[PDB]
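Here the structure comes first, spelled out in structure tokens, and everything after it is commentary.
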Amino acid sequence: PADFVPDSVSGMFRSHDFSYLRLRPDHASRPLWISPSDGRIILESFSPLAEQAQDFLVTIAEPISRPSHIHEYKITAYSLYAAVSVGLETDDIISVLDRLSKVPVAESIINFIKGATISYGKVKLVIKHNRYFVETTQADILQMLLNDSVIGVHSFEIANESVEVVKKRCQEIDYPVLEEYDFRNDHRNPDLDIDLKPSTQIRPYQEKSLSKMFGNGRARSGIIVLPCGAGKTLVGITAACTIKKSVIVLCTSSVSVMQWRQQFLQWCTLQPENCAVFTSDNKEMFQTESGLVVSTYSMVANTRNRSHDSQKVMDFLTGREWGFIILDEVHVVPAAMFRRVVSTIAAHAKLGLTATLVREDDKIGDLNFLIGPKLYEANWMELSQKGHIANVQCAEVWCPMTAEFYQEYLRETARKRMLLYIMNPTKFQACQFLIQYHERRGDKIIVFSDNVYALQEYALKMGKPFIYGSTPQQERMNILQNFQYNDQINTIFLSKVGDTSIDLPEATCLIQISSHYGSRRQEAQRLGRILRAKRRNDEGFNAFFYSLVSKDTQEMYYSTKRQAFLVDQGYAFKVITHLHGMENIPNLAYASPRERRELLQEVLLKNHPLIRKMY
Amino acid sequence: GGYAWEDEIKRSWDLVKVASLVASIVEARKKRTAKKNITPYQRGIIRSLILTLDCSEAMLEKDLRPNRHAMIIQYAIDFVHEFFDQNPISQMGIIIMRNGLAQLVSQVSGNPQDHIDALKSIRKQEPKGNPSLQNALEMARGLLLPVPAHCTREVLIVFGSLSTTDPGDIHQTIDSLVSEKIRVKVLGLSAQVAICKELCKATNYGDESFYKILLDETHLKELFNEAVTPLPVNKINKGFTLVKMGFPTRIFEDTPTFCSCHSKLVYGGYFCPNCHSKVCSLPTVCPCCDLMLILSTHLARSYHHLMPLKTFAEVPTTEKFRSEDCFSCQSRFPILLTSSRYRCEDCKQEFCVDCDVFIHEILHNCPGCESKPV
Ligand SMILES: Nc1ncnc2c1ncn2[C@@H]1O[C@H](COP(=O)(O)OP(=O)(O)O)[C@@H](O)[C@H]1O
Ligand code: BEF
Ligand SMILES: [Mg+2]
Ligand SMILES: [Zn+2]
Ligand SMILES: [Zn+2]
Ligand SMILES: [Zn+2]
Ligand SMILES: [Zn+2]
């Protein structure tokens, strides 16, 4: 910024006027705009070299939003740490950035890349016989690590529990640690001979994801983010198949444990002998040299009360030095005690698999040192147009509450306010009319409702099956099987239980009467259920995703906040003020005033052997 | 046995890294060489074409947007409009192949509108069944039987299938066509067919250039357009004669009168000079005396086919030039080291690139030549 006359409209831009720089004549070809201060990147998706830089930019810059035409990216310290890992130096980044940037890379941006791109590659953490050694390739690091107030060719031991502390210390200090596993030269750990059968097929986007993880030839530790239904299960299977070592899978559900094992058996060639499932039902552990354990975070994260049956398994897990760990739905690993499994379980490589990499609290960034940086992220829109995932016509239906109910809405306290507007009569009519309309079309409908009481009320009146936490595994499976293979039943009423890692290929339509406040991942994960549509390639097919919201209620504040992640991905929500043909439906719930008042009162009222013969 | 993942990363960004005016001319110079060979070949202006279209299962393919049937019919409508515009005194017939049978959809007639209506109706029916060249050729042979000897009997076949099912011997039909002097042009869709090549070759005095296979939709339009021009006649095939036709005079009557062709009341019509009967439109054969009626304009439309304008040869930049502006449009010639002047040898007048295309495509007389007094 030297000798540049401000414009009369420069006042409107509060220090954001970046016109001080000039533009080269080759602006017609260069597809990258760079903000000299904020680090933001604006990418043209309708210009030559778009595909040329679509992969280079993703590696260096994380995506904040990738709508149809103009893609938005931002460069951050964490993003650079991921990029520098895969054989990238400042010189290469600077040379390519200038070759592609319409506007010159400012000194501030140049300074930012220099600082964070030079630290990588001077400290490594290795594991030997369940003993963790902070090995360094140069002796100069001893004067920096051993003298650290937190800690405690040269190699020194470090406590397993202290790993969660030193890794954060590594981020704070200049040198961050990298977890690279040389499986090729690792012979001490017994190998597991498994390869994908010929029937298997590797999709290009998955192939790119695997390449980002096996770029240098040594297994990396990080996170792979793919849209729901992209096939993350096969990505984990391929990673397990190529490493050919002891592996384990952790999932935060019981039904999903069978799903992962079922996919594992069919895709790869692992024999049933080497696979053991550690759940509440069975706890036997494989005695063969090497195998797989598909367990849940609850079983491995428990510390206080472990019984004899589970205690023996825990000793077996801890005693042996494993090679790989798979964390399905890794967006819940940095929790208070779910993160303990990473440290307690010894493994030379860690993989994270979550469709959504966001959470309400600011602990999402902690995944960098719990499991590693972000390796690859796949755009939802690109896969959708390629026929790999289904298209969804997201809609938001506005249901104005009736006057009688709204009268109690103002007075009622917030705690009971939720229950008040969740069972408003208008939403019943919309849900019933939409369900009937889609049932006539021949659509498999899934109804989600976080509130158990509302879920029961909907099902009891509508005479449709409902599933919630109290139901057993056998009953829910029977309901699920009936909903899939039987033509008689085409709609089910699910709850928060099936919000994640559930495969419903036949599901095409989804309705959400009321859900979990401001949570965003719930909105996206639930949307992933209908992204599984088997008939996602037939012409004119469009999955339906509805979110009934009461007008003039806090649900609008929650609804607009929870769907803030889908808009970033690219999905757009349509407002439906009125449903055509809804009045001509023969019967509707609570049509007469008498029935409406009956509902209002009920919801308002909610809150010695000898002696034995005598008797 | 390592996979491709462990080898390396593709690094797509590595692939991309960061006289011309002469090139634009030399291509123009070379293209002028192709069209330099123009001679007054004798052409049969009066034509009798039987348009045969394939409507079979093979035409349901999605190669051409939206499908082969729709595009071929769509181009067929375009062909009729262009054909009759440049061949006013010719007649056309339309046949289609469906269910291994030849279906007549338009009789031989000189009215372009009648053919358009038939083609539009065909656009609705879904094609199906197997094709039959022998059925189509036999029907085409019959349709061309009641044609004078001075007309050129031609058959344009749009074939889409790679196989043909026929009830009889196709070679016998081919021999009959040669005996009848009918000429066959085939526009295939997918690949060469052995019988089609023989049909086009033996039927055109051994020439193998009348069997064309497209490579894209753009080329298909060129193939259809090329058929509008009259086909040069063979030397040893002599059918010279005089044809008796008259030039009627248009009338403007106050009251409507019945037409001798359609028996319908029409205000104005052209009176035949042999029997005074009135005909709604031209050019048509008089419904009473069987005498062809045409206007002087119709004949003049075909003069350029008999006296083609000689090509214009580029002028090298070594020699000096006459004027800085085009003779016909006075469009200043860009200096650009190359020249854009095109000169006509007959008059030696410079012409711009814009006129040269226009003079040889829209007009048919060199502006400089006419101005020049002998
Ligand atoms: N390459 C593939 N070949 C066959 N089916 C695939 C492939 N990739 C994904 N699928 C299918 O996609 C669906 C979802 O797979 P899954 O791994 O459970 O997805 P995610 O865990 O990413 O939600 C399943 O029906 C699975 O068989
Ligand atoms: F992301 Be998936 F639906 F497990
Ligand atoms: Mg999954
Ligand atoms: Zn008439
Ligand atoms: Zn007459
Ligand atoms: Zn000119
Ligand atoms: Zn001339």
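Just so it is clear, chain A uses Swiss-Prot numbers, and the residues here are 101-252, 313-767, 830-837, in order.
Going by what the header records, the deposited coordinates were determined by electron microscopy, 3.2 Å.
Every residue, even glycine, has its Cβ placed from backbone N, Cα and C.
According to Swiss-Prot, the features are:
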type	residues	note
DOMAIN	A:373-535	domain 'Helicase ATP-binding'
BINDING	A:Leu386, A:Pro387, A:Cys388, A:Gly389, A:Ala390, A:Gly391, A:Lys392, A:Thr393	ATP binding site
MUTAGEN	A:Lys392 to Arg	Lethal in vivo. Defective in translation in vitro
VARIANT	A:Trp427 to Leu	In suppressor mutant
MUTAGEN	A:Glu489 to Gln	Loss of DNA translocase function of TFHII
DOMAIN	A:589-743	domain 'Helicase C-terminal'
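For A:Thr393 (ATP binding site), the same-chain residues that are 6 or more apart in sequence and have a Cβ closer than 8 Å to its Cβ are A:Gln419, A:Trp420, A:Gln423, A:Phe424, A:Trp427, A:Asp488.
Note: the CA-CA distance between A:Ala390 (ATP binding site) and A:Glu489 (mutagenesis position) rounds to 14 Å. Put simply, A:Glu489 (mutagenesis position) is 11 Å from A:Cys388 (ATP binding site) when counted between their Cα atoms. With respect to ligand 3, the recorded positions A:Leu386, A:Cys388, A:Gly389, A:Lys392, A:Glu489 contribute A:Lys392 as residues with a C-beta closer than 6 angstroms to one of its atoms, given in sequence order. Listed in sequence order, A:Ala515, A:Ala538, A:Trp540, A:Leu543, A:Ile549, A:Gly688, A:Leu691, A:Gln729 are the same-chain residues six or more apart from A:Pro387 (ATP binding site) with CB atoms under 8 A from its CB. Sequence-distant neighbours of A:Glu489 (mutagenesis position): residues of the same chain at least 6 apart with a C-beta under 8 Å from its C-beta are A:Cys411, A:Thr412, A:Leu513, A:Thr514, A:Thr660, A:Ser661.
The Cβ neighbour count for A:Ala390 (ATP binding site), using a 10 Å radius and every protein chain shown, is 24. In this structure, A:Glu489 (mutagenesis position) belongs to neither helix nor strand by DSSP; it is coil. A Cβ distance below 6 Å to any atom of ligand 1 is met, among the recorded positions A:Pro387, A:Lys392, A:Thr393, A:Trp427, A:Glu489, by A:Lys392, A:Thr393. Sequence-distant contacts (6 or more apart, same chain, Cβ under 8 Å) of A:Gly389 (ATP binding site) comprise A:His548, A:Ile549, A:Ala550, A:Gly688, A:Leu691, A:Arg692. Note: the ATP site is recorded as A:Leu386, A:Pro387, A:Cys388, A:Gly389, A:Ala390, A:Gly391, A:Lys392, A:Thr393; in the same chain, A:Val395, A:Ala515, A:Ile549 also have Cβ atoms within 8 Å of that site's Cβ centroid. Less than 8 angstroms from the CB of A:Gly391 (ATP binding site) sit A:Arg363, A:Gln366, each of them six or more residues away in the same chain. According to DSSP, A:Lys392 (mutagenesis position) is assigned to a helical segment. A:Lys392 (mutagenesis position) sits 7 Å from A:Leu386 (ATP binding site), counting Cα to Cα.
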